[PDB]
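To keep things clear, I will list the structure first and then write my remarks on it.
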Amino acid sequence: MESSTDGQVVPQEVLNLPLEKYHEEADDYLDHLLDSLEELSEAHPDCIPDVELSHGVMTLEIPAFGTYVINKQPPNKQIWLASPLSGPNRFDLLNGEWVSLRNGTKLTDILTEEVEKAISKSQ
């Protein structure tokens, strides 16, 4: 986390779907996810959490409720949210908003509400 890179294989997206926008949002989305969790687990975790970042995947281990994961490297275009147990959520991109259920629920919404009621359920 400090270096930089680039990947421009000719303006082949300008004629088709907004590929650049997809890599920009998805890149910032996953990055911001592991960035916030990393700072929260390092600044004030709880027991011994672990934030891992993979190419198109955001692993987040939580030694209290389980392990949360969020990737977007499907055979098409979606964000899989691996629950703290073993339940990936296939979220679809919505004009810049990943929601599941043909437009019903949101990722950060289910993850924030789930983790909130999962960690607060006791505290």
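The first residue you see is number 1, and the count goes up from there.
Technique stated in the header: solution NMR.
Note that Cβ sites are derived from N, Cα and C of the backbone, with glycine treated the same way.
Here Swiss-Prot describes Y22 to A (Swiss-Prot position 73) as a published mutagenesis experiment; the accompanying note says: Removes the iron-dependence for oligomerization and interaction with components of the core iron-sulfur cluster (ISC) assembly complex. Note on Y22 (mutagenesis position): other Cβ atoms within 10 Å of its Cβ, all shown chains, come to 14. DSSP assigns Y22 (mutagenesis position) to a helix.
Over all protein chains present, the Cβ of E42 (mutagenesis position) has 10 other Cβ atoms lying within 10 Å. Where Swiss-Prot documents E42 to A (Swiss-Prot position 93) as a mutagenesis experiment, the accompanying text is: Impairs oligomerization and iron mineralization.
Annotation of the mutagenesis experiment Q78 to A (Swiss-Prot position 129) in Swiss-Prot: Impairs cell growth and lowers aconitase activity. DSSP assigns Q78 (mutagenesis position) to coil, not to a helix or a strand. Other Cβ atoms within 10 Å of the Cβ of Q78 (mutagenesis position) number 18 in total over all chains.
On its own chain, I79 (mutagenesis position) has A26, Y29, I70, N71, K72, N89, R90, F91, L93, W98, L107 as residues at least 6 apart in sequence with a Cβ closer than 8 Å to its own Cβ. Swiss-Prot documents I79 to A (Swiss-Prot position 130) as a published mutagenesis change and attaches the note Impairs cell growth and lowers aconitase activity.
Swiss-Prot documents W80 to A (Swiss-Prot position 131) as a published mutagenesis change and attaches the note Impairs cell growth, lowers aconitase activity and strongly decreases interaction with ISU1. Sequence-distant contacts (6 or more apart, same chain, Cβ under 8 Å) of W80 (mutagenesis position) comprise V69, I70, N71, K72, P74, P88, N89, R90, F91.
Listed in Swiss-Prot is the mutagenesis experiment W80 to F (Swiss-Prot position 131), annotated as follows: Lowers aconitase activity and no effexct on interaction with ISU1.
When secondary structure is read from DSSP and collapsed to three states, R90 (mutagenesis position) falls in the strand class. Here Swiss-Prot notes a mutagenesis experiment, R90 to A (Swiss-Prot position 141), with the remark: Impairs cell growth and lowers aconitase activity.
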Rounded to a whole number, how many Å is the Cα of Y22 (mutagenesis position) away from the Cα of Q78 (mutagenesis position)?
-> 11
Euclidean distance between Cα atoms of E42 (mutagenesis position) and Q78 (mutagenesis position), Å | 29
